[PDB]
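Q: Let me give you the structure first, and then I'll get to my questions.
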Number of protein chains: 2
Amino acid sequence: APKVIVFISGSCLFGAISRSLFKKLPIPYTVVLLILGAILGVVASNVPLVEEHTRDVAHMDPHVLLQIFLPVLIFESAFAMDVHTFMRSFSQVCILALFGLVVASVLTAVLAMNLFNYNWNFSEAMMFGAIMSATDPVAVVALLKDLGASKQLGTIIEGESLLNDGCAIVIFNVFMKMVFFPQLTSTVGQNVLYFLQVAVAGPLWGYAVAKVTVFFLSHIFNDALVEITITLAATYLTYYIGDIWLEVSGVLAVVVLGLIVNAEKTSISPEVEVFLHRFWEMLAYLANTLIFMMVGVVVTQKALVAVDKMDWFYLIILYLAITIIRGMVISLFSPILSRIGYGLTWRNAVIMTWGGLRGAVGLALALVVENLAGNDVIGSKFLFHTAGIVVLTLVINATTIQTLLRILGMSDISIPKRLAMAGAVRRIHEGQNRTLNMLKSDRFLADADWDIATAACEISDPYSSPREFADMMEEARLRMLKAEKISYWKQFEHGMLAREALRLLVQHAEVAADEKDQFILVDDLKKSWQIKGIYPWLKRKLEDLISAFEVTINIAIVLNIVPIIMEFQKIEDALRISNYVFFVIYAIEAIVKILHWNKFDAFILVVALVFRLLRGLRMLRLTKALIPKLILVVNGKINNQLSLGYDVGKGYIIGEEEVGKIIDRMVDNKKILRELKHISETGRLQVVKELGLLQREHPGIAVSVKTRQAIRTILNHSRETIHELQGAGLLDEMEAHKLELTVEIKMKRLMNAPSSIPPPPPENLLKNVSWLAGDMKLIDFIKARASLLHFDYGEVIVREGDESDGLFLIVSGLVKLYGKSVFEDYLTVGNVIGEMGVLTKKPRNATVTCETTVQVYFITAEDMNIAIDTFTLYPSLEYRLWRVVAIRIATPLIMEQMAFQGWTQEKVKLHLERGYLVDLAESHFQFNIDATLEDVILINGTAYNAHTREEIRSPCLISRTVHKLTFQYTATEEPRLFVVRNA
Amino acid sequence: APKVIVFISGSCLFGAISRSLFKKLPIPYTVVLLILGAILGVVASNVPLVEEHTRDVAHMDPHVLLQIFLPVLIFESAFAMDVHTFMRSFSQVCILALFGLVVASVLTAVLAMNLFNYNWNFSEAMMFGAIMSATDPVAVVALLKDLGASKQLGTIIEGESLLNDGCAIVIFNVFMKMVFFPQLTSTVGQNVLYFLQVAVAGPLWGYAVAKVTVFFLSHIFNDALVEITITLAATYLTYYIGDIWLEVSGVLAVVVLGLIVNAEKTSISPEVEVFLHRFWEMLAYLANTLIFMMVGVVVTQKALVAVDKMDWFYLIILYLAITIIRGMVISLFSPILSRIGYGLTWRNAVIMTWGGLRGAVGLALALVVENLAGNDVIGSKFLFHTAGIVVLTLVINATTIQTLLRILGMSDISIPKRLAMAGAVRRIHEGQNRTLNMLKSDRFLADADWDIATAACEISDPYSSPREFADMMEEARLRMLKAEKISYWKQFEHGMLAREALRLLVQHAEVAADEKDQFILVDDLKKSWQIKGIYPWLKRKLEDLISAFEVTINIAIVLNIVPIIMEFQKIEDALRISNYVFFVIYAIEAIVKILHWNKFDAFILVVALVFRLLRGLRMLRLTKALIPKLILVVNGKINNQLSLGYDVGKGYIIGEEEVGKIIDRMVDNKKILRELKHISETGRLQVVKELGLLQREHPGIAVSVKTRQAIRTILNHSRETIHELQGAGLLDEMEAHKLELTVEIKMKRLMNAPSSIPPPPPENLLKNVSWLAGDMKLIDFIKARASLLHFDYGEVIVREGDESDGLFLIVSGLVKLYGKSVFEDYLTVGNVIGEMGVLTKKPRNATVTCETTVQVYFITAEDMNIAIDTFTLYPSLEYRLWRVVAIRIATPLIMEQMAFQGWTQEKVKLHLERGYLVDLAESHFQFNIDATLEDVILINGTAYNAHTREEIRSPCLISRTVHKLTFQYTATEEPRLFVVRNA
C-alpha cells in the first residue's frame with residue numbers, strides 16, 4: 001500500500017481547493033498551501049496514522065527530491081519563455097543574473113555572519129545566500145504580461161529569474177559539497193578543473209542532448225505521444241546523466257535544453273506544442289504544490305522546535321536586509337544596464353526590486369539542507385528562515401506589487417487600446433442585439449425566457465493656419481501607423497507573415513509612433529535582413545575549402561573508430577590484428593588512388609608504413625567527412641536569418657501597399673496625401689531594392705526560402721479548401737481529418753527541407769514561366785527561338801520611347817524601371833518585361849537600367865507574333881498571355897474598390913485567378929451582364945454600355961449600374977474583358 | 001540517486017524508438033518492447049550495473065505496481081469510450097463481458113487442471129483463467145474505427161474489453177485472496193456479504209466520487225490545471241480509498257468513474273477536454289511501455305529458469321485452446337446476442353473471436369502472481385504462460401486480424417465514400433493548380449524551384465418505361481438521403497445541432513438508405529423525443545408530495561447529525577448535554593409552530609418528550625430537506641433527455657427545409673418531385689405537431705431548453721464576431737483572447753443553468769414580442785387594450801374567408817393552420833397570427849383550429865390601427881411590424897435563390913436582419929439601386945423597373961438587371977421595399 005498516492009492526491013486536491021477558493025483574494029495560493037501543510041503537519045504530530053502518511057512521504061531523501069522536482073521546474077521555466085525577447089536582451093539578463101546573484105550571495109553571506117548569533121563560517125553562509133538569492137516570480141510575470149505596456153520588463157524578469165535559479169542551484173551545489181558531503185583537500189588545478197567542468201560542461205551537455213532531441217523530434221510524424229514522451233524523457237535523462245553519471249551541472253543542462261527546445265519549436269507539430277505547453281505548466285503546478293505542502297509539513301514537524309524570538313527578529317531584519325540588498329544591487333548595476341539598448345528606468349528598477357518572489361526552488365534547497373544536516377540545528381534554522389521569508393515575500397511582495405504597479409502608472413490602459421476594446425464591445429453589443437432580434441422571430445424558440453437570456457449575454461467592457469496644418473499632419477501620421485499595424489495583423493492572421501516578422505514590424509511601428517515626426521523607417525528595418533556576420537565568411541571559406549567508394553572508406557573509419565577507444569588479452573588481440581592489417585593497408589591505398597586532400601591521405605599511409613598514426617588518420621577522415629555537414633549547418637543558420645529578413649521585408653512591402661490603398665478615405669488634405677504617399681513609395685522602393693540585392697548575394701538560399709514559402713502557401717490554401725469542403729457538408733469529419741493529417745505531415749516534412757536549394761539553370765527558369773506552363777511543343781519553340789543576352793552594370797537595356805521589340809525574362813541580376821507613367825520599380829529574377837508592349841503593340845512605358853550584372857532572355861517580337869499565329873488550341877498562347885497581363889492590370893482596380901471590405905491582396909488575387917477572359921469573337925461582339933457574373937473588368941479597348949448611355953475607355957471595373965456591354969470593332973484595339981462568375 | 005528515473009526514461013526512449021521504427025511493419029511495438037526487455041534483462045543478468053538498475057525498478061512490490069498502473073489503464077479505457085454508443089448497446093456488452101468472462105474462466109480453469117502437469121487446484125486454476133480471459137484490444141479497435149462500416153462493432157469490442165478487464169481483475173482479486181494472502185475460514189453469510197460488498201459497493205463508490213468530481217468540475221472557470229489535477233487526483237484517490245480503506249472493488253469504481261466523467265464531458269472546458277484526452281492517452285502509453293519492459297525483464301530474469309519443452313507444448317496448445325474457447329463462448333451466446341437490436345453476424349463473431357488481444361492488464365496480474373508466489377514455481381509458470389500468450393496473441397492475432405478484415409469484406413470502401421473522397425481530391429487539385437498559377441505571377445516568389453514545390457504539394461487519393469420510372473424514383477430517393485445527410489452535417493458544423501443529434505439523424509438516414517423504398521420516417525425518429533418513462537411519474541408524484549427559519553432548522557439538523565455518529569467520557573458529556581437539551585426542545589417546538597409535514601414534526605417532538613427518537617427526527621428532517629433536490633435531479637434528467645429530443649426535431653425540420661429548397665435542381669421528373677415533396681411535407685408537419693405537444697407536456701423544462709439554446713446561439717455568434725474582429729485586424733490577439741475567455745466563461749456558466757425555468761406569465765410573453773421590444777408607452781397601450789380569450793379543444797378560432805379582425809399572440813396551447821394558399825402549419829406559444837392581415841387589410845389566408853386548450857390575446861384591428869396612428873417615432877410601429885413580416889416573407893425568396901452557394905437558413909436570416917425598409921415617402925416614390933445595395937426584395941405592391949421595361953407585381957427578389965425602381969401610387973397598396981447594404 002503506497003501512501004505516496006494518498007499524500008500526492010491529497011496535495012493535489014488541497015491545491016485545487018486553494019486555487020478555486022482564493023481567486024478573488026489577492027493572497028497567493030502557495031502561502032495558504034503552506035498553511036494547510038502546517039495544519040497537516042501538526043495533525044500528523046498528534047495523530048499516528050497521518051504521522052505514518054506524512055512520515056513516509058514528507059521525510060523524503062534529498063537526492064530523489066532534487067532529481068524528481070528540479071528538472072520539471074527548471075524545464076518549465078525555460079519552456080515558458082518567449083525565447084526571442086530573451087535572446088534580444090540576453091546581455092542585460094545574463095550580466096544582471098550572474099553578477100547580481102554572486103554579489104547578492106556574498107552580501108547575504110556576510111550579512112548572516114555579522115548578524116546571526118549562530119557561529120556560521122563563510123561556506124555555510126554562502127550556502128545560505130545561494131538559497132536566499134534564488135527568486136521565482138510567476139505572479140509578477142503574469143501581472144506584467146497582462147497589463148499592456150512594459151512587456152519587455154516581464155521577459156527581463158523571467159529570464160533573470162531562470163538564470164538566477166540555475167546558477168543559484170549551481171553555487172548551492174558547490175558550497176554543499178564544500179560543507180556537507182565531502183570535506184576533501186585538492187590542489188588549485190583540480191579546483192579550476194572542477195569549476196571549468198561544471199560551468200562549461202553544463203551548457204555543452206545540455207546543447208548536445210538538445211540537438212539530439214530536436215533532430216529526433218523533427219523526423220517524427222503522426223504520433224503525438226512519442227513527441228511528449230521524448231520531451232519528458234530527454235529532460236529527465238539530461239538532468240540525471242549530467243548530475244550523476246558526470247559531474248556536469250545538471251540544472252544548466254536542463255536550462256540550455258529547455259531554451260533550445262523552446263527556440264526550435266517549429267520541429268514539433270502545433271497540437272503537440274499546445275499540449276506540451278499545457279502539460280509542462282501542469283507538471284510544474286504539481287511540483288510546486290507538492291513542494292509547498294511538504295515544506296509546510298516538515299517546517300512544522302521538525303524546524304519549529306528550535307525557533308526563538310531572536311530568530312523571529314532575525315527573520316524580519318533579514319527580509320528587510322535582502323530587499324535592501326537586491327535594491328542596491330539593481331541600483332549599482334543601473335548604469336551598465338542602461339548602457340544596453342533597453343535601459344531600465346527607475347520604475348522598472350523598482351518593479352524588479354520588489355518583484356523578487358522567493359519560491360519552490362529555494363524551498364527545495366532548504367529541504368535538502370534540513371535533511372542533510374541531520375540532528376544538527378543548522379538545517380532547522382535554514383528551513384525556518386527560508387520558509388518564513390517565502391511566506392513574507394509571497395504575502396507582502398504580491399499584494400504590494402499589485403498596489404505599486406497601480407501606483408507607478410505602469411498599470412494604466414493606453415488610449416488606442418481603450419478605443420479598440422470599446423469599439424469591439426460596441427460591435428459585440430450590436431451583434432447580440434441582432435441575434436436577439438432574429439431569435440425572437442423564430443418559430444421554435446419563440447417562448448424562451450428572454451430577460452434571462454439578455455442578462456446571460458452581456459459582454460461588458462473590461463476597462464469600464466499653420467498650427468492646425470501640423471495638427472492634421474500629426475494626426476495623419478498616427479492614423480497611417482495605426483493602419484499599418486492593422487495591415488500587419490491582417491497579414492499574420494491569414495497565414496502570410498511569420499510570428500517574429502509580425503513582432504518586429506509592430507515594435508518598429510510602436511516605436512515610430514512615439515517620436516515627433518518619424519514614420520516606420522527603412523534603416524531600422526534593414527537590421528532584420530542584415531545577413532552580414534561570421535556566417536557568410538564561414539560559408540565562403542568552406543566552399544573554397546571543398547572546391548560509393550568514399551562511403552566505404554567512411555564506413556571503414558567509423559568501424560575503426562572503436563579500436564582507438566580500445567587501445568587508449570593476447571596483447572589486445574595482437575593489437576586488433578595489427579588494426580585489421582592497417583585497415584587492409586588503407587583499403588589497398590584507396591585502390592591505388594583509384595588506379596592536397598589525397599596528399600594528406602598519402603602522408604597518412606606513409607606514416608602507417610613507417611597508434612598516433614591511427615589517431616591522425618581517423619581525425620583526418622572525420623574532418624573530411626564533417627566539413628560538408630558544417631557547410632549544411634552554416635547554410636541552415638543563414639537560411640534561418642534570411643527567412644526572417646525576407647518575411648519582414650514582405651510584410652513591410654505588402655503593408656505599405658495596403659496603407660497606400662486605404663489612404664484615400666482616411667486623410668483628406670491633398671498636400672498631406674501627396675507627402676505621405678511620397679514617403680510610402682520611397683520606403684517601398686528602397687526595401688524592394690535591398691531585397692533584390694539580398695537575393696543576389698546568396699542565390700541558392702534565396703531560392704530555398706522562396707520554395708519553402710511557396711510550399712507553405714499552397715499547403716495553407718489546401719488546408720482552407722479542406723476546411724471549406726468539410727464546412728459545406730460534402731466531406732465528413734473523419735475523411736477531412738485524414739486529409740488534414742496528410743497536409744500536416746507534408747508541412748512537417750517541409751520544415752526539414754534542404755536549406756540551400758541549388759539555383760535552376762536559365763532553361764529551367766524559361767520552362768516555368770506562368771504563360772508558358774505546359775505545352776511542350778511551345779516550350780521547345782520558345783527555347784529554339786530564345787536568345788540569352790548579357791548586360792553589365794549601368795548599361796541601359798530598354799529605352800522609354802522606342803518601339804516594343806521583345807520580351808526580357810530576367811534570369812540573373814536586378815534591374816530598375818524608371819518610367820513616366822513617375823513610375824519606379826525594381827524587377828528581379830523570373831520577371832518578364834514587355835508583355836504588354838508585345839501584346840498591345842504600343843510604344844513602351846518605362847526604361848530599364850541594370851543595377852547589377854543582368855542576364856535576360858530576348859524573345860523577339862516577330863518570334864512571339866508567329867508564336868501567337870502558330871498555337872491556337874483551346875488554351876491558346878494569346879489567351880494565356882492576355883490572362884497573365886489581365887490579372888496584373890486588374891489587381892489594383894479590385895484592390896482599390898474592395899479593400900474597404902477587409903480583403904487582402906492575396907485574397908484579391910485568388911478571387912481574380914478563378915476568372916477567365918471571354919471569347920468576344922463568339923457572341924456578336926456584345927456581352928450581357930446577368931446575375932451570374934460577379935466582377936467584370938475591361939482590360940483593353942473602348943466600350944459602350946446598355947442603351948449607349950455613355951462610353952468607358954479605360955482599365956476600369958464595370959459598375960453594377962451597367963447591364964449590357966456592346967463592343968465596337970476597329971483595328972489596333974481588339975478588346976479584352978475579364979469576368980468572375982459567382983464562386 | 002534514483003535509478004527509477006533511469007529505467008523509466010530509458011523505457012520511454014525505447015518505447016519511442018519502437019514506435020518510430022516500426023510504423024510501416026504490421027508487427028506491433030509492444031512485442032518488440034518485450035523483446036527489448038528480454039535483451040535488457042539478459043544484459044542485466046550479466047552486467048552488475050544494469051543488474052542494480054533493473055533490480056531496484058523491475059523487482060517492484062506488487063501492491064504499489066497495481067496501485068500505480070491499474071488506475072491509469074482502467075481510466076483511459078473507460079475515458080476512450082464513445083459512451084453513447086456504449087450505452088445504446090449496454091445489454092450485449094454487459095451480458096457478453098460478464099457471462100463470457102466467467103464461463104471462459106471456468107473453461108480455462110478446468111483446461112489447466114486437465115491439461116497441465118502441475119498439480120494446480122481449482123482456486124489457482126481459476127486465478128489462471130482470470131488472468132487469461134482479460135483481453136486488451138487497441139490495434140483491432142483502431143483498425144475497426146478507421147475502416148468505415150461496422151462502426152458499432154468497434155464500440156462493442158471496446159466496451160466488452162473494458163468490462164472484461166474490470167470484472168477479470170475483480171475475480172482475480174477474489175481468487176488471489178483465496179490462494180495467497182489469507183487462507184481464512186468463514187461462514188456463508190460473510191461470504192455472500194463479501195460478494196455483495198465487492199460487486200455492489202464498487203460501482204456505488206465509483207458513482208459517488210464521480211458525481212462529486214463532476215459537481216466540482218462544473219463549478220470551475222478559467223483554469224485548466226485545476227481540472228486536470230482534479231481528474232488525476234480523483235482517479236487515484238478513488239482507486240486507493242476503494243481498494244485499501246474499504247474492501248470495495250477499486251477497478252469497478254474507476255470504471256464507473258471514467259464512464260460517468262466521459263458521459264458528463266460538458267462540465268469540462270473544450271480545451272481541457274482535448275488536453276485530458278491526449279493526457280490520458282499519453283499516461284496509458286507510458287503505463288503500457290513500463291509494464292511491457294518490466295515484464296520482459298522479469299520473464300527473462302526469473303521466469304525462464306524453469307521452462308521446459310513440455311511447458312512450450314502447453315503454451316501453443318493452451319493458445320489454440322483459449323482461442324477455441326472464446327470462439328465457442330461467442331457462438332453459444334450468439335442467439336441471445338442476436339435477439340438484441342444489434343445482432344452479431346458471423347463476420348462480426350469471427351472478428352470478435354480473433355480480436356481478443358491479451359495485454360498489459362494480464363501481464364500485470366501475472367507480475368503480481370509471480371512476485372506473490374515467492375520462490376515457488378507457480379508464479380514462474382504463470383508469468384511464462386501469460387507472457388508467451390501475450391506474444392502469440394499480439395503477433396498472430398494482429399497480423400491475421402488485418403488480413404482477416406481484408407478477407408471477410410468488412411474493409412472494403414463504400415461507393416459514396418469513394419465518390420466523396422475522389423471529388424474532394426479533385427477540389428484540392430484544382431485549388432493547388434490555382435494557387436500555383438497565382439504564385440508563379442508574384443513579384444517576390446517568381447524564382448522558386450517550382451518542380452520541387454509541385455512535387456511537395458500532391459494530395460493524392462488515399463483510396464487510389466415503368467422500369468426506368470422506378471429507377472429514377474430510387475435514384476431520387478438516395479439523392480434526397482445524401483442531400484439530407486449533407487444538411488445534417490452542415491447544421492452540426494455551424495453550431496446548431498448537437499453531436500448526438502447529428503449521430504442519430506445520420507444513422508437514421510443511413511438505415512433508411514438500405515431498404516427498398518423507405519425514407520427517414522417519423523415513427524423511428526419519435527423515440528428520440530419519447531420523454532415517457534419513470535421520470536415524469538417521479539416528477540409528478542414529487543410535485544404532488546410538496547404541494548429563513550427552515551434554513552435555521554436545517555442547519556441545526558446538520559449540526560446534530562454528528563452526535564448520531566458519536567452515540568452509535570462523563571457518559572458522552574451527559575449525552576451531549578441531553579442532545580443540546582433536545583435541540584433547544586426542537587427550537588421551542590419550531591417557535592410554537594411559528595406561533596402532515598408539521599404533524600410528523602409534532603409526533604417527533606412528542607416522542608422526544610416521551611436515541612432512536614433522534615434518529616427518526618434527523619431522518620425526517622433529511623427527507624424533508626432532500627425531497628426538492630430529488631425533484632431538481634429528476635428535472636435535470638428530463639431536461640437532458642428533452643434537449644436531445646428537441647435537437648433531433650430541429651435538425652430534422654431544418655434539414656427537410658434545406659432538402660425541399662434544393663429539390664428543384666436535383667430531381668428532374670415532375671411526378672417524382674411532387675410525390676417526394678409530399679412525403680417531406682408530411683414528415684415536417686408530423687414532427688412539428690409532436691414537438692408542439694411535447695412542449696405542452698412539460699412547459700417549464702421546454703422553456704429552460706429553449707432559453708439554453710437561445711443563450712448558446714447568441715454566445716456562438718458573439719464568438720464569431722470576436723473572430724471576425726480578429727481577422728480584420730481591429731483587435732489584437734490578447735484583447736480578443738480576453739473576450740473569448742469571457743464568452744467561454746459564460747458558456748460554462750450556461751452549462752450549470754437551472755434545469756426548469758418557470759414559464760412566464762402571459763403579460764411577460766406580451767412584453768417580449770419582437771415588434772414590440774422596448775417602447776414602454778406602446779407596451780402599456782397594448783396591455784391596456786389587450787384581451788385574453790380562452791379556447792378549448794376543436795373550436796375554430798379563425799375562418800379562412802372572413803375579414804382580418806385582429807392579432808392572436810398564442811400564450812398557451814397548440815393550434816393548426818389549415819389553408820388553401822394546401823398550406824398546413826402548427827403554430828405554438830409565442831407566435832402571432834394575422835400580422836399580414838392586419839397590416840395589408842386583406843381577408844385572411846388560413847383557418848386556425850385548436851389542437852389543445854389554447855389561450856390567445858385578441859389585439860383588435862381598431863386598437864392596432866390607432867396604435868399605428870399614435871406611435872410615429874423614428875422606429876415606428878408601422879416600420880417594426882412591416883420589418884417583422886418583411887423578414888418573414890423574404891427568407892424563402894433569399895433562401896430559394898441563394899441556397900446553391902451553401903448558405904443555411906440561419907445565415908440567411910442573419911443576413912436579412914441587417915437590412916432595413918427604406919422610407920419610400922422620401923425619395924419621390926422612386927428608388928435607384930446603386931452598387932451599395934446587395935439584395936433588394938420587394939415586399940408588397942406593384943412595381944415598374946428601369947425605363948419602364950416591364951412590371952413586377954409579386955413578392956420577389958429584384959434581379960441584377962434592374963437599375964432603377966419607379967413606384968406607382970394608388971389606394972390599398974402603399975408598397976414596401978427591403979434592402980441590404982453591402983456588409
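Counting starts with 1 at the first residue shown.
Determination method: electron microscopy, 3.2 Å.
Yeah, the Cβs are placed from backbone N, Cα and C, and that goes for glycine too.
Straight from Swiss-Prot, here's the annotation block:
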MUTAGEN   A:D165 to A (Swiss-Prot position 238)  Abolishes sodium:proton antiporter activity
MUTAGEN   A:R326 to A (Swiss-Prot position 399)  Does not affect the production of voltage-gated currents. Abolishes sodium:proton antiporter activity
MUTAGEN   A:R612 to Q (Swiss-Prot position 803)  Alters the half-maximal activation voltage of gating current. Shifts the activation of the transporter to more negative voltages
BINDING   A:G834, A:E835, A:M836, A:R844, A:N845  3',5'-cyclic GMP binding site
BINDING   A:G834, A:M836, A:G837, A:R844, A:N845  3',5'-cyclic AMP binding site
MUTAGEN   A:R844 to Q (Swiss-Prot position 1053)  Abolishes cAMP-induced shift of half-maximal activation voltage of gating current
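Quick one: how deep are these features, and who are their neighbours?
A: Under DSSP, A:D165 (mutagenesis position) is assigned to a helix (H, G or I) in the three-state scheme. Around A:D165 (mutagenesis position), the same-chain residues at least 6 positions away in sequence with a Cβ under 8 Å from its Cβ are A:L73, A:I74, A:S77, A:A134, A:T135, A:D136, A:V251, A:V361.
Under the three-state DSSP scheme, A:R326 (mutagenesis position) falls in the helix class.
Mapped onto three states, the DSSP output places A:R612 (mutagenesis position) in helix.
Taking a C-beta cut-off of under 8 angstroms and a sequence separation of 6 or more, A:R844 (mutagenesis position) has the following same-chain neighbours: A:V798, A:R799, A:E800, A:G801, A:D802, A:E803, A:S804, A:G834, A:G837. Under the three-state DSSP scheme, A:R844 (mutagenesis position) falls in the coil class.
In three-state terms derived from DSSP, A:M836 (3',5'-cyclic GMP binding site) belongs to a helical segment. The Cβ of A:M836 (3',5'-cyclic GMP binding site) lies under 8 Å from the Cβ of A:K842, A:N845, A:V885, A:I889, each on the same chain and at least six residues away in sequence.
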Q: Cα-Cα distance in Å from A:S547 to A:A548, with 25 residues unmodelled between them?
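A: Spanning 25 unmodelled residues, the Cα-Cα distance equals 19 Å.
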Q: Using the CB centroid of A:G834, A:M836, A:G837, A:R844, A:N845 as the 3',5'-cyclic AMP site centre, which other residues of the same chain sit with their CB within 8 A?
A: A:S804, A:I833, A:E835, A:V838, A:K842, A:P843, A:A846
Q: Can you check which residues sit near A:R326 (mutagenesis position), meaning Cβ under 8 Å from its Cβ, same chain, 6 or more apart in sequence, and list them in order?
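A: The answer is A:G100, A:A104, A:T353, A:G356.
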Q: Could you list the residues of the same chain, at least six apart in sequence, whose Cβ is under 8 A from the Cβ of A:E835 (3',5'-cyclic GMP binding site)?
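A: Non-local contacts for A:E835 (3',5'-cyclic GMP binding site): A:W771, A:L807, A:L881, A:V884, A:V885.
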Q: Round to the nearest Å and tell me the distance between the Cα atoms flanking the 9-residue gap, namely A:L595 and A:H596.
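A: Computed span over the unmodelled residues is 18 Å.
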Q: Taking A:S821 and A:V822 as the last and first modelled residues around a gap of 18, how many Å apart are their Cα atoms?
A: 6
Q: Along a straight line, what is the whole-number distance in angstrom from the CA of A:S464 to the CA of A:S465 around the 33 missing residues?
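A: Taking the Cα of each end residue, the distance is 38 Å.
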Q: If you skip the near sequence neighbours and keep only those at least six away, which residues in the chain come within under 8 angstroms of A:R612 (mutagenesis position), Cβ to Cβ?
A: none
Q: Where 25 intervening residues lack coordinates, what is the integer distance in angstrom between the Cα of A:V610 and that of A:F611?
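A: It comes to 12 Å between the two flanking Cα atoms.
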Q: So the entry has no coordinates for 26 residues flanked by A:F568 and A:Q569. How far apart are their C-alpha atoms in Å?
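A: Logged value, Cα of A:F568 to Cα of A:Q569: 15 Å.
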Q: A:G837 (3',5'-cyclic AMP binding site) has how many other Cβ neighbours within 10 Å of its own Cβ?
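A: Around A:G837 (3',5'-cyclic AMP binding site), other Cβ atoms within 10 Å: 21.
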Q: Among all the protein chains here, how many other CB atoms are within 10 A of the CB of A:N845 (3',5'-cyclic GMP binding site)?
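A: By my count, 16.
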Q: If you count Cβ atoms within 10 Å of the Cβ of A:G834 (3',5'-cyclic GMP binding site), leaving out that atom itself, what do you get?
A: 21
